[PDB]
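Read the structure below first, then the notes.
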Amino acid sequence: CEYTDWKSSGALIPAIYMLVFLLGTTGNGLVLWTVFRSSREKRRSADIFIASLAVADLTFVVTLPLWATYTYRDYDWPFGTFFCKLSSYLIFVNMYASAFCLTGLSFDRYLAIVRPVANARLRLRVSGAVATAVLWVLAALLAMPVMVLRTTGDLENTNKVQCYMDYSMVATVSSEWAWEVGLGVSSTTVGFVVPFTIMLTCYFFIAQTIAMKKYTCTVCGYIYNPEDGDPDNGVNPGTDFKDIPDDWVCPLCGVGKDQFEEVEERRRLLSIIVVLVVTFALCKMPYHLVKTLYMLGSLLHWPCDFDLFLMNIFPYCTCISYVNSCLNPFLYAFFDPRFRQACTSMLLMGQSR
Amino acid sequence: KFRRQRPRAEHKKXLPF
Ligand SMILES: [Zn+2]
């Protein structure tokens, strides 16, 4: 049906992009400061993925003022073909690297909390060092079709030089939509669907082990572990503390079930990673859903009024998805105690001198 | 330089992001 050229929504979206740049440069730079200053054997298993996540966000945040200009100029790129190629490449590099850093953080919690294989093969620091190298190789290779296909051209008969994906090089005469639906679906799959499913499965197994809560005796100090149980007292290994018959007492001091305290493990790392995934899911979900509904709209012959709704909601969907870059340093300020303590350490000593 | 333009009809364009 009828389709007009993409126009500017207002001054709201370009102003947010400038704010995300300002908060993202200083914010992610403060994250990279705290991790690299604390070297030696003091580094956490999660720190390697946090530092790379800060690198991915920082490099993309610098390209946002160029995109803020593009939005307000009603989608017209005045920075040339080279900057269009580099700016668009760093969007998808960030998209893949940030999603792979989150899976890395989630899998690091899986290997630590669940422990499927013995500590000999486990090698948490080695596995983290290998996966961080692979994710940077994967993100750079998966974002390469964006580096090649992007050019500054006059899309349709509209007098505007815009930064777009040119399929005239790879696609034939009719298979123009095939390459957009091909590279578009795979981008959402390897950049959001597959990563988010790994994060959720990792959390399901982590929750499965945490569910078996240990109980400590307040009288002597005996810790009942559901994994070990008490086979001598007629309690099979695997049985939960609540499932234990009421006649059972402490095998070391002989006190009833009422004198046992439930232990709530101080899992700080899990809390930091959970909030990072939750925010990422809330920021990236609308962008990927609207784009998929746009693909599955022209193919399934969806009503014309629905395509108009997706087009007007999309600039706001990309906006909040880009806010995610400057969102993490604020999340570490409210949930990560080690980041909080390291920032305050350079506050009293650094400024004084 | 930069200049604001009136809407023009066209084909289904792929999302600009
Ligand atoms: Zn006891």
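Numbers here mean position along the shown chain, with the first residue as 1.
Looks like X-ray crystallography, 2.6 Å, at least that's what the header says.
Cβ coordinates are placed from backbone N, Cα and C, and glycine is handled just like the others.
Listed in Swiss-Prot as a mutagenesis experiment, A:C1 to A (Swiss-Prot position 19) is described as follows: Decreased APLN/apelin-13 potency. Recorded in Swiss-Prot as a mutagenesis result, A:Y17 to A (Swiss-Prot position 35) carries the remark: Decreased APLN/apelin-13 potency. Decreased G(i) and beta-arresting signalings after APLN/apelin-13 induction. For A:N28 to A (Swiss-Prot position 46), Swiss-Prot lists a mutagenesis experiment annotated as follows: Loss of beta-arrestin recrutment after APLN/apelin-13 induction. Small decrease in G(i) signaling after APLN/apelin-13 induction. Among the sequence features in Swiss-Prot, the mutagenesis site A:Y70 to A (Swiss-Prot position 88) is noted as follows: Decreased APELA potency. No change in APLN/apelin-13 potency. Swiss-Prot lists A:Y75 to A (Swiss-Prot position 93) among its mutagenesis entries, and the accompanying note reads: Decreased APELA potency. No change in APLN/apelin-13 potency. In Swiss-Prot, a mutagenesis experiment is listed as A:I91 to A (Swiss-Prot position 109), annotated with the note Strong decrease in beta-arresting signaling after APLN/apelin-13 induction. No change in G(i) signaling after APLN/apelin-13 induction. According to Swiss-Prot, the mutagenesis experiment A:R150 to A (Swiss-Prot position 168) carries this note: Loss of APELA signaling. Loss of APELA signaling. According to Swiss-Prot, the experimentally introduced change A:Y167 to A (Swiss-Prot position 185) is described as follows: Decreased APLN/apelin-13 potency. Under its mutagenesis annotations, Swiss-Prot gives A:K291 to A (Swiss-Prot position 268) the following note: Strong decrease in beta-arresting signaling after APLN/apelin-13 induction. No change in G(i) signaling after APLN/apelin-13 induction. In Swiss-Prot, the entry for mutagenesis A:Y322 to A (Swiss-Prot position 299) states: Decreased G(i) signalingafter APLN/apelin-13 induction. No change in beta-arresting signaling after APLN/apelin-13 induction. The structure shown retains the original residue.
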Seminar exercise, completed: Of A:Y17, A:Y75, A:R150, A:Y167, A:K291, the mutagenesis positions near chain B (CB under 8 A) are A:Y75, A:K291
Problem set entry | Residue among mutagenesis positions A:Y17, A:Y70, A:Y75, A:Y167, A:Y322 with least C-beta crowding, 10 angstrom cut-off | A:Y167
For this session: Determine, from DSSP, whether A:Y75 (mutagenesis position) sits in helix, strand or coil.
Result: coil
Problem set entry | A:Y70 (mutagenesis position) and A:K291 (mutagenesis position), distance between Cα atoms, whole Å | 20
Problem set entry | Rounded Cα-Cα span from A:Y70 (mutagenesis position) to A:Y167 (mutagenesis position), Å | 21
Exercise. Cα distance, A:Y75 (mutagenesis position) to A:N28 (mutagenesis position), nearest Å?
Worked result: 28
Exercise. Counting only other Cβ atoms and using a 10 Å cut-off, which of the mutagenesis positions A:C1, A:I91 scores lowest?
Worked result: A:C1
For this session: Look up A:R150 (mutagenesis position) in the DSSP assignment and reduce it to helix, strand or coil.
Result: strand
Seminar exercise, completed: Of A:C1, A:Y70, A:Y75, A:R150, the mutagenesis positions lying within 10 angstroms (C-alpha) of A:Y322 (mutagenesis position) are none
Exercise. At the Cα level, what's the spacing in Å between A:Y17 (mutagenesis position) and A:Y70 (mutagenesis position), rounded?
Worked result: 11
